Structures are given as structure tokens and as C-alpha cells.
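J.: A single structure is presented below for examination.
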Amino acid sequence: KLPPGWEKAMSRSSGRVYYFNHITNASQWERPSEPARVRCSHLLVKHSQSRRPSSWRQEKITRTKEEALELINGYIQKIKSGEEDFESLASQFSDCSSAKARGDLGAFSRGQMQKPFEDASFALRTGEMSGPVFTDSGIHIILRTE
Amino acid sequence: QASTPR
């Protein structure tokens, strides 16, 4: 049947079936198997098209949205490989002062965050991580902690 | 806790 937002796909490189979630942009080999509030951390990479292209990391953010997506993709690879963990990359690289809390946003309900961020967060299971999620703020990786 | 998202 599959939980909210999951579809079956075929790997372009290997032909093996995998699963993709169009709400969270998550993808995984394994077959996948609502609350008032969720708790999430995030790692935001901002770009020249961000509504406010500035962070505690740098006053003027100049990277292209394409460059921002490559950075996000690289961080996701490191997190999934276990070379680095989410908290460590969030502390170092998130373009939001929540970096100082290892990316933790705290708990929130529907109606509080931008819709793509909200929809991804509510469709993650506890412990699950999103793929790249685009909002007006920039591109996010979202980790649902509660 | 800093204006644009919590």
C-alpha cells in the first residue's frame, strides 16, 4: 500500500527497485513501513535567491541555488554514510542561528513553519531524515526527532 | 527564536 507520499521507482544506474517520498524527498532501498506537534532539527543552506541572503556564517550569501543544492546533496551523502552526523554538520554549516543548538528548532504544530517544511516534517517518522526541501528561506535537510 | 523560522 505504502505510507503517505511513497512511490516505487527503479534505480537508473542499477535497475533495482527503490522507494521515493514526494513529500519529504527521502529515498531508500527498503520498503517503508497524525501528531499535534513534531520536533525537528534542520540544516539550512541559503543562496542568492533566498528571501534574506544572509546568515551568522556570512553577511552576503552569494552561492547559486544550484551550488546550495550540491552542498545539501554532499551533506546528505556524509550523513547517510556515517562519515559525519547530522548534528555536527548542522552546527558547522546551517545558515540559521539554530546551528548553535545542533539545528534543533524545537516542537511546532501545523500552521507555524513554511508549508514545504511543515509537510515534510509531518510526513517523516520519528528518527527519519528528509532529502532536500525547498522553501523561500533556502534548501533544508530536516531530521524529525519527536 | 530569531524572526524568520523558530
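Residue numbering for chain A follows Swiss-Prot, covering 6-38, 51-163 in order.
Per the header: X-ray crystallography, 1.9 Å.
In case you wondered, yes, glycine gets a Cβ from its N, Cα and C as well.
Among the mutagenesis results in Swiss-Prot, A:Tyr23 to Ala has the note: Reduced affinity for KIF20B. The residue drawn here is the original one. Per Swiss-Prot, domain 'PpiC' is recorded for A:52-163, and the stated evidence type is sequence analysis. Mutagenesis annotation in Swiss-Prot: A:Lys63 to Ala, described as Loss of peptidyl-prolyl cis/trans isomerase activity. No effect on the interaction with IRAK3/IRAK-M. Abolishes IL33-mediated increase of IRAK3/IRAK-M protein levels; the structure shown retains the original residue. The annotation that Swiss-Prot gives for the mutagenesis experiment A:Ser71 to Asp or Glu reads: Loss of peptidyl-prolyl cis/trans isomerase activity, nuclear localization and cellular function. Where Swiss-Prot documents A:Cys113 to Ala as a mutagenesis experiment, the accompanying text is: Loss of peptidyl-prolyl cis/trans isomerase activity; decrease in DNA repair of double-strand breaks by homologous recombination slightly less efficient than that observed with wild-type protein. No effect on RBBP8/CtIP.
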J.: How many Å lie between the CA of A:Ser38 and the CA of A:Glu51, given 12 residues are missing there?
T.: 15
J.: If we count other C-beta atoms within 10 Å, could you say which of the mutagenesis positions A:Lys63, A:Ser71, A:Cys113 has the fewest?
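T.: Sparsest of the mutagenesis positions A:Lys63, A:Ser71, A:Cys113 by Cβ contacts within 10 Å: A:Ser71.
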J.: Neighbour count, 10 Å Cβ-Cβ cut-off, for A:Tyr23 (mutagenesis position): what number do you get?
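T.: There are 15 such Cβ atoms around A:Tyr23 (mutagenesis position).
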J.: Reported as an integer number of Å, what is the Cα distance between A:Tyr23 (mutagenesis position) and A:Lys63 (mutagenesis position)?
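T.: Rounded to the nearest whole number, the Cα-Cα distance is 30 Å.
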J.: Could you give the Cα-Cα distance between A:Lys63 (mutagenesis position) and A:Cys113 (mutagenesis position), in whole Å?
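T.: About 9 Å separate the Cα atoms of these two residues.
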J.: Which mutagenesis positions among A:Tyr23, A:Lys63, A:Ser71, A:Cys113 have a Cβ sitting under 8 Å from any chain B Cβ?
T.: A:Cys113
J.: Counting each residue once, how many in the domain 'PpiC' (A:52-163) are helix, strand and coil under DSSP?
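T.: Within the domain 'PpiC' (A:52-163) the tally stands at 39 helix, 24 strand, 49 coil.
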J.: What is the interatomic distance between the Cα atoms of A:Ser71 (mutagenesis position) and A:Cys113 (mutagenesis position), given in whole Å?
T.: 9
